[PDB]
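Pasting in a structure now, in structure tokens, and then I'll have a few things to ask.
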4 protein chains.
Amino acid sequence: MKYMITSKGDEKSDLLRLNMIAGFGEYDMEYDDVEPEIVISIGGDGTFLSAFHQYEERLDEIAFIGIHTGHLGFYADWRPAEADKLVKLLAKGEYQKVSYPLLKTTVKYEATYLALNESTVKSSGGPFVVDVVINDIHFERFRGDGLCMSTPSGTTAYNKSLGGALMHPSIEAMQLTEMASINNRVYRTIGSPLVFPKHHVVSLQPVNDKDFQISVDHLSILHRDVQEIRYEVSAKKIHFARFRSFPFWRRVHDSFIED
Amino acid sequence: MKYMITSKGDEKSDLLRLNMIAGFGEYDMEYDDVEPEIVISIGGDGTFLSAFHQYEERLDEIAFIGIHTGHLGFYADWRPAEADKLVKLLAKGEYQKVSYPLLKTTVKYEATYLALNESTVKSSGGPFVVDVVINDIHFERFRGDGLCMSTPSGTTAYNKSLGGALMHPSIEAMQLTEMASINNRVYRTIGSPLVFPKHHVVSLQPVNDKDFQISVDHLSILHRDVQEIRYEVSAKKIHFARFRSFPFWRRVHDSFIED
Amino acid sequence: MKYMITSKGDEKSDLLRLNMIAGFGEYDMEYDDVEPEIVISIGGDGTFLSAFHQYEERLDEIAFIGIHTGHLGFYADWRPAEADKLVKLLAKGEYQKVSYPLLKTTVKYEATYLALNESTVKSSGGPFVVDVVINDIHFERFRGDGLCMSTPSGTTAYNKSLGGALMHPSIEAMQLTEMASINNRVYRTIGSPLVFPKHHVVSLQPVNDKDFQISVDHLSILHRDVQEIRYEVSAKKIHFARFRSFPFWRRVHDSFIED
Amino acid sequence: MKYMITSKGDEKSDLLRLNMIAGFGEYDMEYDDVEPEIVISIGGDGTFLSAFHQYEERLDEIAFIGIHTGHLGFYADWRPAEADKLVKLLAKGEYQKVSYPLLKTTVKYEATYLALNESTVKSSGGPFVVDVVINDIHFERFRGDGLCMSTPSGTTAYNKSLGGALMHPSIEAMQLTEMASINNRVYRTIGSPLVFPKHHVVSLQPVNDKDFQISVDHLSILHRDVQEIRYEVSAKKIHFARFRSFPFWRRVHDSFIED
Ligand SMILES: CN(CC#Cc1nc2c(N)ncnc2n1[C@@H]1O[C@H](CO)[C@@H](O)[C@H]1O)C[C@H]1O[C@@H](n2cnc3c(N)ncnc32)[C@H](O)[C@@H]1O
Ligand SMILES: CN(CC#Cc1nc2c(N)ncnc2n1[C@@H]1O[C@H](CO)[C@@H](O)[C@H]1O)C[C@H]1O[C@@H](n2cnc3c(N)ncnc32)[C@H](O)[C@@H]1O
Ligand SMILES: CN(CC#Cc1nc2c(N)ncnc2n1[C@@H]1O[C@H](CO)[C@@H](O)[C@H]1O)C[C@H]1O[C@@H](n2cnc3c(N)ncnc32)[C@H](O)[C@@H]1O
Ligand SMILES: CN(CC#Cc1nc2c(N)ncnc2n1[C@@H]1O[C@H](CO)[C@@H](O)[C@H]1O)C[C@H]1O[C@@H](n2cnc3c(N)ncnc32)[C@H](O)[C@@H]1O
């Protein structure tokens, strides 16, 4: 079927990509990087994140597969030595598809973004102060370095370093964590991470400065004259092609405990 | 309809209970503490926790209501001055019912328990060492003070003090948090809180000592010759009688930010 | 004696400053903002921080006094209504002097800085990776948002929001805290805050990118072609003019617990 | 000189102890476990902790040496294969002595205790509530699982698992850390670890229940009718016999980062 392969760009990944293309030539597989039905990422989690955003407008028609030649490879569930077995199983097809929830970010002044890991907000230089509104209800005034809204699969990423909880991706939710919040007699935040279900809307509203540095996964953009930053669980989902059992908690164990 | 009222036992609660019973006498409401359809708790969260466990074998036939004369009152959404308005609205009925997930705890040597807040495990004196098995997969060996498995509505309770995240109760899940885990070159745990969906089973298995102090909400029991402690989201749910809008996040805001 | 008064610049502080100058005119007090022996700061902790850096080259000849018209005022131990009593006590003199330790920061490419609160390091855009060398011994490779080295009196400031401990200022030391460190199977940091005594030298050395954003208290400067960032307890100390008992732990209690 | 050797009691330690005694027989070294000038501990940190408390009334006349046959061995700076080299260097003598600060705990109803790692307080069953008084000044009312007061060398032990900072042992100080404190609209603690210098006195005073479980390093004792628990840096110090350079931060690196 229609497929494409992205590469980290280094020697090991560029070479591995060519061998898989040569192997796919022995089957009824057409290379097409415009409308691929299967996107193969060869590299690290950053490479996989690039492949996702490269095709984030055809997520309902694409199944992703990660091969890690990098260092950690959380979204990758294939080693380079297993590449030929992956080519054959992919050709036969009839695999299983697994879907992870995604995060929608809306910035009004309006631009929308889609995240696989998380979306964070910081100030453009001065102090960061925003009012946190949950479902039109004012919840807190946050003063600190910033805030991080994570997907379930993103909870093992930036969310984890901020003290957030690790969520199983079958839970359609988003998690808000704090970055170095000020808490004294005058300033007060919840402190704890917050896990929101589907259809809950978290809105960040400026207090004084209206310029923020907003990141969505890898890319980070300076936004000016911001009136509102809106977070919610996206209706879109990323789809993985799973050819064997690799449970999320074993993936967590192998990445943080021992492998 | 059939109802009963439990009281913290102090003067303000005992007196308030009598006035509500007298007010219910003016309607078609029968007092029955054997098969009540509505259980009213007058006191704090501990009193409400006692009322829940007093009727934990008729949860599918009971709607709970909390009136706080105590200090914090997280499960209570009524002030004592609103008691007469609650009597009338309760008599007319046709309110809305809201369900929160519960935690099932199984201790094999077999006894099962039901928690509204959380269930924790500690050692009976010596060091606490357990293997954490998730869905038959060994995830980690925990060494520390203990572990805490919380319900969604329990995340604002002991779970919060342990650094856990606050979850909305519409999310059918349980959250495992650590108590002072040892982490060095030799010993290693995930550190982060873990949020598990329905049908996931977390099993604690002893390494040396087999005696543990197991708590379920308020009650704490010493268990001997323990072979396994099993956690999972219960199939049973607690039902609340809601007569107005009191969102969970506003309940959180009023309890931790300001009220 | 020779004195000067700095002001937050708002109406309440500008007016209060003029009244104190008028009151000092009734004594043998000469206003001199070139070589003052007593520097009075009227405003918040940011105003006091500005006054300190304005005279950081005459710290051995200056005693500082803080009057808070702002919001929190941690370095201030005088309310505006007590200003006239402060003028009289200051004129009579013979007060007690109290010294807090300071932090020295050296940036080699060489520039040195002096901090009253803390000095932090972040990346200039890309990922932040530095080797942490303690007394010429390689301790760890840090990957994350950045690092924060705090003075004792600065431990209640940025250091506190990063999970650091609060130290009494009689302890000549500095405290290093982490900002969102990456910790997995591959990357590993100590996690815990580190408290270093006098004459211990903490050195940050770049791994790839050599451009860092270095902050010293309020000011934040972009440094290019950095070869080393060096932290150590300074030999210089800030001196306060104390006219009554205001213990550090009561100052902490009033700022975070209740006042 | 006069010496004694304590052993973990297992086969490897019991055998290693006999070989060192046989080696010491070739020098002018007299075995004496009543008034030893040098105490050698063969085992883990628990064995070393037992040796310290076994001779805590002759600390000014004893230098300690740790040999680790156990798992981690933080207070040990000798491997079993280096035992013969240790015997020779010990016989020649003229080594360097290094002193670490200790913690004094006073329990009034009066009994005093000496700690090398830490002293902790928990409740005897019910909820733990104590008023924290610092230098006769009421600082906070603590509600939670308990409190932990650590020595400098103990900061890498229980103190570390509670989020406390790691302090260099040249700093004569003690560090108080919290165990799962309750913090809401009504209950409030500092949250942060507190580092106290010499001559500062931290006093815990009961609010309702007067029975506490008090631990000093390994031993844990139930105390009844407690009126006050008093913490302060002890005037006594533990002395180590150091035969080479093993800096504290390298000891920390080897125990937590990699070795
Ligand atoms: C460019 N990065 C690609 C990625 C990823 C990644 N995704 C996961 C994941 N889902 N689960 C587990 N590990 C993951 N990694 C792994 O992140 C580690 C370093 O990035 C590598 O080990 C990846 O293998 C962007 C990511 O940088 C993260 N980040 C940004 N600052 C961070 C910070 N201070 N602390 C923690 N994360 C941070 C942030 O999540 C951002 O999206
Ligand atoms: C007897 N207690 C009744 C309750 C409750 C309660 N439930 C909630 C909730 N769901 N959300 C928000 N607050 C809650 N409280 C509020 O807990 C506070 C003190 O107990 C009061 O302010 C209650 O009002 C049992 C509970 O003690 C808790 N606990 C046990 N040690 C705890 C600890 N070290 N730290 C934190 N919690 C602890 C534990 O949860 C146990 O179930
Ligand atoms: C411009 N600021 C002036 C100051 C100060 C100050 N010093 C103390 C202190 N010693 N003890 C107790 N409170 C203090 N404040 C109080 O800080 C609060 C907000 O700044 C106000 O309530 C001050 O009253 C610079 C300071 O911003 C701090 N900062 C920068 N980001 C921070 C962050 N994310 N989290 C926490 N602190 C941060 C950082 O320390 C920096 O030096
Ligand atoms: C019986 N123990 C002997 C000791 C020690 C020890 N001392 C240090 C040290 N100074 N620095 C670094 N590691 C150390 N260990 C190492 O502690 C680890 C396990 O005990 C082993 O790896 C030791 O090698 C008593 C100690 O148990 C500790 N403890 C009690 N519960 C604890 C907890 N939940 N979390 C953390 N510590 C705890 C507590 O400190 C108590 O004194």
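Chain D is numbered as in Swiss-Prot; shown residues: 1-109, 115-264, in order.
Method of determination (from the header): X-ray crystallography, 2.2 Å.
Keep in mind that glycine also has a Cβ here, set from the backbone N, Cα and C atoms.
Okay, these came from Swiss-Prot:
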ACT_SITE  D:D45  active site, proton acceptor
BINDING   D:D45, D:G46, D:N122, D:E123, D:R148, D:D150, D:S158, D:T161, D:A162, D:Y163, D:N164, D:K165, D:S166, D:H223  NAD(+) binding site
MUTAGEN   D:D45 to N  Only minor changes in the structure and a 10-fold decrease in the kinase activity
MUTAGEN   D:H223 to E  Twice less active than the wild-type. Its activity toward DTA is increased 2-fold
Just name the most isolated of the recorded positions D:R148, D:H223, going by other Cβ atoms within 10 Å of its Cβ.
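Least crowded of the recorded positions D:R148, D:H223, by Cβ count within 10 Å, is D:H223.
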Once you note that 5 residues are missing between D:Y109 and D:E115, how far is one Cα from the other in Å?
6
Which binding-site residues, if any, among D:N122, D:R148, D:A162, D:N164, D:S166 have a Cβ under 6 Å from ligand 4, given in order along the chain?
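Listed by sequence, the hits are D:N122, D:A162, D:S166.
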What is the separation, in Å, between the Cα atoms of D:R148 (NAD(+) binding site) and D:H223 (mutagenesis position)?
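Here the two Cα atoms are 24 Å apart.
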For the recorded positions D:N122, D:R148, D:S158, D:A162, D:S166, D:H223, which residues place their CB under 6 A from an atom of ligand 1?
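Cβ < 6 Å from ligand 1: none of the recorded positions.
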Rounded to the nearest Å, what's the C-alpha distance separating D:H223 (mutagenesis position) and D:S166 (NAD(+) binding site)? Just drop the number here, would you?
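Given the Cα positions, D:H223 (mutagenesis position) is 16 Å from D:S166 (NAD(+) binding site).
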Using all protein chains shown, find which of the binding-site residues D:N122, D:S158, D:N164 scores highest when you count other CB atoms within 10 A of its CB.
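The residue with the most neighbouring Cβ atoms within 10 Å is D:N164.
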Would you kindly give the Cα-Cα distance separating D:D45 (mutagenesis position) and D:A162 (NAD(+) binding site), rounded to the nearest Å?
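D:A162 (NAD(+) binding site) and D:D45 (mutagenesis position) have their Cα atoms 10 Å apart.
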How many other Cβ atoms are found within 10 Å of the Cβ atom of D:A162 (NAD(+) binding site), counting all protein chains shown?
23
Please report the Cα separation of D:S158 (NAD(+) binding site) and D:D45 (mutagenesis position) in Å, rounded to an integer.
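Each residue's Cα considered, D:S158 (NAD(+) binding site) and D:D45 (mutagenesis position) end up 12 Å apart.
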So which of these binding-site residues, D:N122, D:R148, D:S158, D:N164, D:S166, get their C-beta under 8 angstroms from chain B?
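Only D:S166 pass the 8 Å Cβ test.
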Quick one: what's DSSP say for D:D45 (mutagenesis position), helix, strand or coil?
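Its secondary structure by DSSP: helix.
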Quick one: largest C-alpha distance among D:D45, D:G46, D:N122, D:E123, D:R148, D:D150, D:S158, D:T161, D:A162, D:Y163, D:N164, D:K165, D:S166, D:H223, binding NAD(+) per the record, in angstrom?
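31 Å is the greatest Cα spacing among the residues binding NAD(+).
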